[PDB]
Each structure stands twice: as C-alpha cells, then as structure tokens.
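Student: Starting off with a structure, shown below.
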Amino acid sequence: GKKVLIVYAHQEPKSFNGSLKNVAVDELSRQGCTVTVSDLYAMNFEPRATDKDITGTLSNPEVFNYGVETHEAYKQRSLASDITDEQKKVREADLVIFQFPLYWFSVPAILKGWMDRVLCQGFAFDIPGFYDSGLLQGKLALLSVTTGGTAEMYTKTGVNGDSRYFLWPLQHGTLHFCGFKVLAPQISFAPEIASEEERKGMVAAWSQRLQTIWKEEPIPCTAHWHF
Amino acid sequence: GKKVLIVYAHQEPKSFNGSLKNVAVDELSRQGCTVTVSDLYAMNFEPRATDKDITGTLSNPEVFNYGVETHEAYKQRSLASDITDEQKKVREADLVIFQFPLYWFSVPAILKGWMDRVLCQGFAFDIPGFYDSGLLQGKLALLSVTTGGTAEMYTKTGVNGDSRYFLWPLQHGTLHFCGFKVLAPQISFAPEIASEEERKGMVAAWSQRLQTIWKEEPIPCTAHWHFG
Ligand SMILES: Cc1cc2nc3c(=O)[nH]c(=O)nc-3n(C[C@H](O)[C@H](O)[C@H](O)COP(=O)(O)OP(=O)(O)OC[C@H]3O[C@@H](n4cnc5c(N)ncnc54)[C@H](O)[C@@H]3O)c2cc1C
Ligand SMILES: Cc1cc2nc3c(=O)[nH]c(=O)nc-3n(C[C@H](O)[C@H](O)[C@H](O)COP(=O)(O)OP(=O)(O)OC[C@H]3O[C@@H](n4cnc5c(N)ncnc54)[C@H](O)[C@@H]3O)c2cc1C
Ligand SMILES: COC(=O)Nc1ccc2[nH]c(I)c(CCNC(C)=O)c2c1
Ligand SMILES: COC(=O)Nc1ccc2[nH]c(I)c(CCNC(C)=O)c2c1
Ligand SMILES: [Zn+2]
Ligand SMILES: [Zn+2]
C-alpha cells in the first residue's frame, strides 16, 4: 500500500483549493491509500524560523544561528513538536502533495514556513545528500497550484513568463534538493474567472489524474526542463 | 534628500546579515538620507495571510477570499495596523532594500509574509495596473541576499544553476509587478565558508556600492536578463 501526505495552505474550506484537496483525499482514499492532511491554516502553523523551534537550551545562547541549532536539535531529538510531527508524516509518506494558491510566483508564507522549519538539516538533506542522494530519496512530490493569471499570461513571451520559471525554486531548489522525484506540476489556471464547467473540468482532471498517479514518470528536474 | 526603507529578515543582530544591514544604515545615514528599518523578527512580524487582517465587515463572509477581502479592506481603511504601518513606510520610501539569507531559493517565510500581506491589491498593484503600470512606479528596490552556496555552485552549469534563476519570482514576479525599478541584486556568497578577510571584503563592497547607489540604473527586469 502507499502513504500520502497532503500539505494544504488555504484559509477557506469552500475554496477551489479546498475542493482540490478534498478530491485528492476522496480519490486516494478510494484507491486504498493511507492519507494524511496537514491543513496549515487550521493548525495555525507557525511559519517563523526562531529559537522557539529548539526545546530546552540552545547549543550557543550567544550568537543564534538557525541552520546550525536546528541541525544539532534534530540529531539530538530536541526540535519543537510541531516540526517533529510534520517530519514524522513526511518520513512515512511515499508521495507528498502540496496544495496551494500561487502567492507572488511562490507558496503562501505559511507553506514557506513549513518548508523552512520542517525540511531541516539532518532530516531533509546533509553535505553527502544534496539533490540526487538527498535524505528523502525514494519519495515522490507534486505541486498542485492554483493561479490568478490565465494560462496565456504564463507563456514564454507573455508578461508573467513561463510557468516553469517560477517552479524552479520549489521543484529544483527545494524538492529536488531534498531527494524527491518530482511529478509534473498540476496547475489549475485562473479558477476565479473560469466557468462553473471549466472549474468542474479542472477538478475532474485532477481526480482523473490521481487515478494513475503511481504509474507516472518523474520529470527531469533540470535547468533545461524549467528554462 | 531621499528616504530608504530596509526590510530586514534575520534573527541574529551579530550575523553577517546584521552587519550588511548596519553598514547600509550607517552609509545612507552618513549621506544624509532618511533611513527606516523594519526588523521583521524583532517586530515578531505576522506572516500568515488570515481573516484577522481585516477588521471591518467582510465583503463575502460566506466564502473567505484573502485577496478580495484585503483589496476591499484597503479601500475601506479596515486593514490591520501592522499592515498599514508597513505600507506607510513603503509609500514614503524612494528605495526599498531587502536584506535576508536565501531560504530555499527564496526569502525567509517572515519576509514572504511581508510581501503577501503588505503588497495588497489597491496599494501595490491593481488589475489592471501592474508591471510598468504597477502602483509603486518610481520607487527603487534592491535585493541584498546572502547564500550558503558558493558563487561556483550558483552557475549556469553548476548544481544550483545560475543565481539569477532564483531572483525571478522576487525581482519580476513581485517587485517589477508592483512597479518598482529593480536595481542589480547584491549577492554575498557563502559567508560561512569565506575567510575573515573575504567577509570584510564583502561588507566593504556593499558599503562601497551604497556610496554611488543613486547614480545606478535599474536592470532590465526581463526573462532574457534572468535566463538568457
Ligand atoms: C497575496 C496574494 C498573492 C498572489 N500572487 C499571485 C501570483 O503571483 N500569480 C497569480 O497568478 N496569482 C496570484 N494570486 C492570485 C491567487 O493565486 C488566486 O486568487 C488563487 O490561486 C485562486 O485559488 P482559490 O482556491 O482561492 O480560488 P477560489 O476563489 O476559492 O475559487 C474560484 C471559484 O471556484 C469555486 N469553487 C470551489 N470549489 C469548486 C468546485 N469543486 N467546482 C467548481 N467551483 C468551485 C469557488 O466557490 C470560487 O467561486 C495572489 C493572490 C494573493 C492573495
Ligand atoms: C531554512 C534555511 C534554508 C536555506 N536555504 C538555502 C538555499 O536555498 N540556498 C543557499 O545557498 N543557502 C541556503 N541556506 C543557507 C543560508 O542562506 C546561509 O546560512 C546564510 O545566507 C548565511 O547568512 P548569515 O548572516 O546567517 O551568516 P552568518 O553565519 O551570520 O555569517 C558567517 C560568519 O560571518 C561573520 N560575520 C558577521 N558579521 C561580520 C562582519 N561585520 N565582518 C566579518 N565577518 C562577519 C559571522 O560572525 C559568522 O562567523 C539556508 C539556510 C536555512 C537556515
Ligand atoms: C543548516 O543550514 C541550512 O538549512 N542550509 C541549507 C538549506 C537548503 C539549501 N539549499 C542549498 I544550494 C544550500 C547551500 C548549502 N551550503 C553549502 C553548499 O555549503 C542550502 C543550505
Ligand atoms: C486577488 O487579489 C490578488 O492579490 N491577486 C494577485 C496578487 C499578485 C499577483 N501577481 C500576478 I501575474 C497575479 C495575476 C493577476 N490576475 C490577472 C492579471 O488576471 C496576481 C494576483
Ligand atoms: Zn532539479
Ligand atoms: Zn521583470
């Protein structure tokens, strides 16, 4: 069987993102998959990287270095429990789906904080395991993104440039760097202005796509693919 | 005389970022510029875009849409005051410098939340009224980024790819979109690896650049500049 984690970052259960997350839960559950959702806003997930992320006393209360203190805290099982809970769900997952509206060509800050705080050194990567050989090798990852801007605006010679340009920090700089094989993003362009039927069509396409998700080939996560 | 806002996102005043921020304050201050710093971590700045950011009646209370609601609250002056306090600093600023460690090929979340919450519709852009028509037209912006990776790693054929690839969402998708003229980024590679002399050299190079900052032209903030 397979374990799926959906990390979901939208304020509103009735939203289009809400529906995409619920269709993913229904379909993967139907297939017999083990499903877990991290609903960041409902958890009121803490996005800031602070000394509060380390329980007990710090490895150097003089000069606070977040990257080093969390690395040492991981190794010695001394991270705050919101972080260690997320890492447990990630560790056990076979597929991690991120479900979010595009904010400023990127993830909402709440989801940026999950990545900043949960994918720490020792857990997600280390000197030996950057990129291919990142500590999360074996796992699949998939961005399901909704946009304000239409698909035409997101072309090579449109104002916004190509969709693949903004994916680079997330797919390559984050997911690939951690060891993830990355599946082709799912992008539901401009739902707010699509018809009720185009909306239905995008939701169903997602459901339909999750049906064969495990047969999918990972993208080549490379400068060429993105650019 | 000019006004500068530095939006600063580091936890530790004694850090290399802390130093880059202090030399900017000192140098622009010495020039006789008006300088403001938003020290996000010290302010415990709130990064989450929630319905707490609107204090008035919601437009559509049945289904909460963050961007719709904050556009409305902006026009109504019913946005939370931590947001309107930042907007006032930006509105008055001639130049906005962002000072931050690269986190996951991007800004730390606290700073992403600043962008998410402060650069709202009605204030920073409108639909239509973005890119060259963005509402913050006439303002300069500059990213001053520190990295863990070396300059060599951040090349066209390096593992990380070219450093300019990760600037795209920030420079073009955010700053250019709001109407800023974007100045060439200041990238301070791998200070943790660098020697004492090399670090001091990076701090002085920033300081030195700031002397002539008002004489600089913006980058062409285009696909070609970023990707070739
Ligand atoms: C701070 C900020 C930054 C942003 N930056 C960008 C950016 O850089 N680039 C960009 O393109 N956009 C950007 N946006 C816009 C944003 O990405 C879009 O508003 C968002 O992706 C839309 O997704 P949603 O789930 O909130 O849509 P919703 O408004 O919640 O959904 C659209 C409609 O679909 C309906 N719906 C819900 N479920 C279903 C269903 N099952 N079937 C049919 N209809 C359904 C809803 O009721 C609604 O009427 C930004 C927005 C904000 C607030
Ligand atoms: C969550 C997270 C994600 C990250 N993601 C990335 C990434 O995607 N890509 C990447 O490349 N890196 C990444 N990093 C690494 C990160 O960007 C670096 O650790 C950071 O940029 C270094 O900046 P700093 O100010 O903290 O350095 P510091 O550790 O504070 O500086 C290094 C040295 O400089 C010294 N120093 C301070 N001031 C001065 C001065 N006045 N003169 C001389 N020396 C001085 C300090 O004492 C210290 O010894 C990430 C780190 C974290 C924690
Ligand atoms: C413990 O501190 C972090 O969490 N660091 C962190 C996280 C994600 C990262 N991606 C990339 I490239 C780097 C640069 C790696 N540094 C080198 C190459 O010497 C990086 C660093
Ligand atoms: C809902 O209110 C927001 O805050 N929306 C928001 C914010 C930043 C944005 N950048 C980019 I491209 C877009 C797409 C704009 N939509 C168009 C042109 O149809 C965008 C939208
Ligand atoms: Zn890659
Ligand atoms: Zn641009």
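By Swiss-Prot numbering, chain A shows 3-229, in order.
If you're wondering, the header gives X-ray crystallography, 2.3 Å.
Each Cβ is built from the backbone N, Cα and C atoms, and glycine gets one as well.
Pasting the feature list from Swiss-Prot:
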- A:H12, A:18-21, A:104-107, A:148-151, A:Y156, A:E194, A:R201: FAD binding site (BINDING)
- A:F127, A:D128, A:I129: substrate binding site (BINDING)
- A:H174, A:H178, A:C223: Zn(2+) binding site (BINDING)
- A:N162 to H: Loss of activity toward CB1954, no effect toward menadione (MUTAGEN)
Student: Can you count the other CB atoms that lie within 10 A of the CB of A:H12 (FAD binding site)?
Tutor: 25
Student: Among the recorded positions listed here, A:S21, A:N162, whose Cβ has the fewest other Cβ atoms inside 10 Å?
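Tutor: Comparing Cβ neighbours within 10 Å for the recorded positions A:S21, A:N162, A:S21 has the fewest.
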Student: Find, among the binding-site residues listed as A:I129, A:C223, the one whose Cβ has the highest number of other Cβ atoms within 10 Å in the structure shown.
Tutor: A:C223
Student: When you measure from each Cβ to the nearest atom of ligand 1, which of the binding-site residues A:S21, A:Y105, A:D128, A:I129, A:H174, A:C223 fall under 6 angstroms?
Tutor: A:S21, A:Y105
Student: When the Cβ positions of the recorded positions A:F107, A:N162, A:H174 are compared with the atoms of ligand 5, which fall under 6 Å?
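Tutor: Going through A:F107, A:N162, A:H174 in sequence order, those close to ligand 5 turn out to be A:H174.
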Student: Please go through the recorded positions A:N19, A:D128, A:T149, A:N162 one by one and keep those whose C-beta falls under 6 A from any atom of ligand 4; give the result in sequence order.
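Tutor: A:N162, in sequence order.
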Student: Say you check the Cα of A:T149 (FAD binding site) against those of the recorded positions A:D128, A:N162, A:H174, A:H178, A:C223; which is nearest?
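Tutor: Result: the closest of the recorded positions to A:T149 (FAD binding site) is A:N162.
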Student: Between the Cα atoms of A:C223 (Zn(2+) binding site) and A:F127 (substrate binding site), what distance do you get, rounded to the nearest Å?
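Tutor: Each residue's Cα considered, A:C223 (Zn(2+) binding site) and A:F127 (substrate binding site) end up 17 Å apart.
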Student: Near A:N162 (mutagenesis position) in space, meaning Cα within 10 angstroms, which of the binding-site residues do we find among A:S21, A:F107, A:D128, A:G151, A:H178, A:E194?
Tutor: A:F107, A:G151
Student: Which residues, sitting 6 or more apart from A:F127 (substrate binding site) on the same chain, put a CB under 8 Å from its CB?
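Tutor: Long-range Cβ contacts: A:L121, A:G136, A:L137, A:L138, A:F179, A:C180, A:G181.
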Student: Could you check the binding-site residues A:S21, A:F127, A:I129, A:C223 and tell me which sit with their Cβ under 8 Å of a chain B Cβ?
Tutor: none
Student: Other residues near the Zn(2+) site, CB within 8 A of the CB centroid of A:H174, A:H178, A:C223?
Tutor: A:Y133, A:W170, A:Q173, A:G175, A:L177, A:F179, A:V184, A:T224
Student: Between the binding-site residues A:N19, A:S21, A:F107, A:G151, A:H178, which lies closest to A:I129 (substrate binding site), Cα to Cα?
Tutor: A:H178
Student: Between A:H178 (Zn(2+) binding site) and A:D128 (substrate binding site), how many Å separate their Cα atoms?
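Tutor: Rounded to the nearest whole number, the Cα-Cα distance is 13 Å.
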Student: Which secondary structure state does DSSP assign to A:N19 (FAD binding site), in the simple three-class scheme?
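Tutor: Helix, per DSSP.
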